[PDB]
Amino acid sequence: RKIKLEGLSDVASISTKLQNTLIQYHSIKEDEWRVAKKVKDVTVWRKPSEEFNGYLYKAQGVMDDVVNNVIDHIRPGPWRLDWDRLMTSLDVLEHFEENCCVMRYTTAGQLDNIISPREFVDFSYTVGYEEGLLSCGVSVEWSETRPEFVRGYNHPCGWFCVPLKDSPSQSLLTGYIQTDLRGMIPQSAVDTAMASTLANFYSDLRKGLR
């Protein structure tokens, strides 16, 4: 049922479904998660994806900054490209509303180029969640833009960012990532690179926020 954003109703349908989906992921109990990587500043879990032959990842860690500045740096635009070492380019393709867009980005090779570069075209939506924000996304069709690499597929994904309990100048950041790199890659390489991607996200974002 792959996604074309041809009208207002398409953007409304996909936005609300993404929100409900990410919220459901956020309610998945700890028993369903297996630890993929654990260090002092971040934990990364995985579980089998219901969308494709691969994993849904979860990550959780604290950022020494408030929700608005964290989510500003994660959302599609030049700031995200600034700190995210995995990204080699990023172009927002169309502005739907202040909180809603379609973008393309390309990734560097991973695991000393075992995993070749990819590009993605993703719908992106930011909406209020509890005391914080949710910023979520999914790959969509967009044939107007000149491709450079084989397109990967981002199944529903996103970032929950809320004030840290008892300490509002800090934020609890929870991510869900469900990327299909596609092409032919040893699954062991894929799983290593994905767990690494989520861990590096946090350490890169920490530096980027300064």
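Since chain A takes its numbers from Swiss-Prot, the residues it shows come out as 13-222.
Heads up, the Cβ atoms here are built off N, Cα and C, so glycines get one too.
According to Swiss-Prot, the natural variant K41 to E carries this note: In strain: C57BL/6. Counting only residues at least six positions away in the same chain, no Cβ atom sits under 8 Å from the Cβ of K41 (variant position).
Variant annotation in Swiss-Prot: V51 to A, described as In strain: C57BL/6; the structure shown retains the original residue. In three-state terms derived from DSSP, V51 (variant position) belongs to neither a helical nor a strand segment and is classed as coil.
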